[PDB]
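Undergrad: What follows is a single structure, and I will ask about it in a moment.
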Amino acid sequence: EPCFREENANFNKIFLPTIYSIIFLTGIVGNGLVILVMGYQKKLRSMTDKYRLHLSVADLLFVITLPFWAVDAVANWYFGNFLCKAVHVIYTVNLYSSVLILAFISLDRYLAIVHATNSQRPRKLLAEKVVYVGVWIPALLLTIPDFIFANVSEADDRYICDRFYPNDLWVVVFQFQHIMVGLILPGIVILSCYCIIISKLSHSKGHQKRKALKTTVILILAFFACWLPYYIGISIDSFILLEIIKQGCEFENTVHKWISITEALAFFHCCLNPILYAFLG
Amino acid sequence: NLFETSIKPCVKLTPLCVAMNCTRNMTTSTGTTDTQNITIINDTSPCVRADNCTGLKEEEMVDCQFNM
């Protein structure tokens, strides 16, 4: 090899803004309809709905700023350093807090099915006071490095808004900690929650009654199905940046194109609260 | 005089045999089969730019300790 190179493929240069724009408009429409019918009207019924409000709010403050990425996918970031910093920190807080409250509703259903008698005030505790300190506070204190390191750059011709790090090992430290807090430990927590949920629901097969779990089950399954190929892509990129799986340059370029299309596919995770609300599912 | 003044040596050495104890750190690299094909290699070759192109062997460096 003489060197390495940067190159975006020609097909996704038009394909990524299409996905970005369609998810932008369905995100703003669905999140706006959800907040207008629920938060302004105070028409919510169960304790899951407040978490759905939080998901809608975080989804909003992702999706209105997503057109800046829709511009910068094909064009140059002549916007500014502060705008790039802001869009990166809000992308990361909406990547974190959605998984956090999705774990929280699994904990809520766990508390619902087995502790149906000896917990009523804990529901309003974990839905009113615990939410602020356990969702937004960790998702803000995990977003100091993209507040303090993020910058724009003119690398040759291109004005680039992109996550920039001092060396390569910081990237894989972020990626390993990112997959382990974004998929892995919520994986075990949510998996244990629903495992105990169905294990003690099997004791009461003679009284099925509600079946209100199915909304949250479809939500967790669709969210993990949208986000899993992004996680395996960044795991493969971490493994090639530990230079243990080296094959060549064009393999890592195909990894880059895979990352682009799988993040575009993982952005589908926005319209899962309002679509399921519209289906009443 | 220009050679001595321009690039100054770090160590200047005069002729005197001094007994010393030296260890041998063998830098062993095995060579492959000798290829006799001609390669007119210019400056635009990919091996010279990455500086990973087949050249001379790594000679065995010697560490020595001496008291003077």
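Chain A is numbered as in Swiss-Prot; the shown residues are, in order, 26-306.
Per deposition record, electron microscopy, 5.7 Å.
Positions of Cβ are set from backbone N, Cα and C atoms, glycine also.
Swiss-Prot gives this note for the published mutagenesis A:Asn119 to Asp: No reduction of agonist-induced G-protein activation. Here Swiss-Prot notes a mutagenesis experiment, A:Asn119 to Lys, with the remark: Loss of agonist-induced G-protein activation. Among the mutagenesis experiments that Swiss-Prot reports, A:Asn119 to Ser is described with the note: Constitutive G-protein activation, with further activation induced by agonist. Here the residue is the original one, but Swiss-Prot notes a mutagenesis experiment at this spot, A:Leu125 to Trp: Increased thermostability. The note that Swiss-Prot attaches to the published mutagenesis A:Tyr135 to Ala is: No reduction of agonist-induced G-protein activation. Quoted from Swiss-Prot for the published mutagenesis A:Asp171 to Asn: Reduced coreceptor activity for HIV-1 isolate NDK. Quoted from Swiss-Prot, the note on mutagenesis experiment A:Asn176 to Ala is: Enhanced coreceptor activity on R5 HIV-1 isolate Envs; when associated with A-11. Listed in Swiss-Prot as a mutagenesis experiment, A:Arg183 to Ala is described as follows: Reduced coreceptor activity for several HIV-1 isolates. Here Swiss-Prot describes A:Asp187 to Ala as a published mutagenesis experiment; the accompanying note says: Reduced CXCL12 binding. Abolishes signaling. The note that Swiss-Prot attaches to the published mutagenesis A:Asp193 to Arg is: Abolishes coreceptor activity for HIV-1 isolate NDK. Reduced coreceptor activity for several other HIV-1 isolates. As a published mutagenesis entry, A:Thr240 to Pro appears in Swiss-Prot alongside the note: Retains ligand-binding affinity but abolishes signaling. Swiss-Prot lists A:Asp262 to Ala among its mutagenesis entries, and the accompanying note reads: Markedly reduced coreceptor activity for HIV-1 isolate LAI. The mutagenesis experiment A:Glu268 to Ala is recorded by Swiss-Prot, whose note states: Markedly reduced coreceptor activity for HIV-1 isolate NDK. Less effect for HIV-1 isolate LAI. For the published mutagenesis A:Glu288 to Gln, Swiss-Prot gives the following note: Reduced CXCL12 binding. Impaired signaling. Reduced coreceptor activity for HIV-1 isolate LAI. Enhanced coreceptor activity for HIV-1 isolate NDK.
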Undergrad: Give the three-state DSSP assignment (helix, strand or coil) for A:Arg183 (mutagenesis position).
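TA: DSSP call for A:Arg183 (mutagenesis position): strand.
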Undergrad: Return the single residue from the mutagenesis positions list (A:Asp171, A:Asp187, A:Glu288) that has the minimum number of other CB atoms within 10 Å.
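TA: The mutagenesis positions A:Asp171, A:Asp187, A:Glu288 were compared, and A:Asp187 has the fewest Cβ atoms within 10 Å.
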Undergrad: In whole Å, note down how far the CA of A:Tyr135 (mutagenesis position) lies from the CA of A:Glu288 (mutagenesis position).
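TA: Each residue's Cα considered, A:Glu288 (mutagenesis position) and A:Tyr135 (mutagenesis position) end up 31 Å apart.
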Undergrad: Fewest neighbouring Cβ atoms within 10 Å: which of the mutagenesis positions A:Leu125, A:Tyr135, A:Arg183, A:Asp262?
TA: A:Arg183
Undergrad: Expressed to the nearest Å, what is the distance separating A:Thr240 (mutagenesis position) and A:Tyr135 (mutagenesis position) at their Cα atoms?
TA: 14
Undergrad: For A:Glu268 (mutagenesis position), name the DSSP secondary structure in the helix/strand/coil scheme.
TA: coil
Undergrad: If I restrict to non-local contacts, at least six residues apart, and a C-beta distance under 8 angstroms, what lies near A:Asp193 (mutagenesis position) in its own chain?
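TA: Residues satisfying the criterion: A:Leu266.
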Undergrad: What count of other C-beta atoms do you get within 10 angstroms of the C-beta of A:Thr240 (mutagenesis position), across all chains shown?
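TA: There are 20 such Cβ atoms around A:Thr240 (mutagenesis position).
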Undergrad: Where the distance is taken from Cα to Cα, which of the mutagenesis positions A:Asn119, A:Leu125, A:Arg183, A:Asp187 turns out closest to A:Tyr135 (mutagenesis position)?
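TA: Closest recorded candidate to A:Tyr135 (mutagenesis position) by Cα: A:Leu125.
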Undergrad: Work out the three-state DSSP category of A:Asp262 (mutagenesis position).
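TA: Assignment for A:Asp262 (mutagenesis position) reads helix.
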Undergrad: Highest CB neighbour count within 10 A among the mutagenesis positions A:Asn119, A:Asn176?
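TA: Buried the deepest by this measure is A:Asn119.
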Undergrad: Distance check, please: Cα of A:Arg183 (mutagenesis position) against Cα of A:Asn176 (mutagenesis position), rounded to an integer number of angstrom.
TA: 14
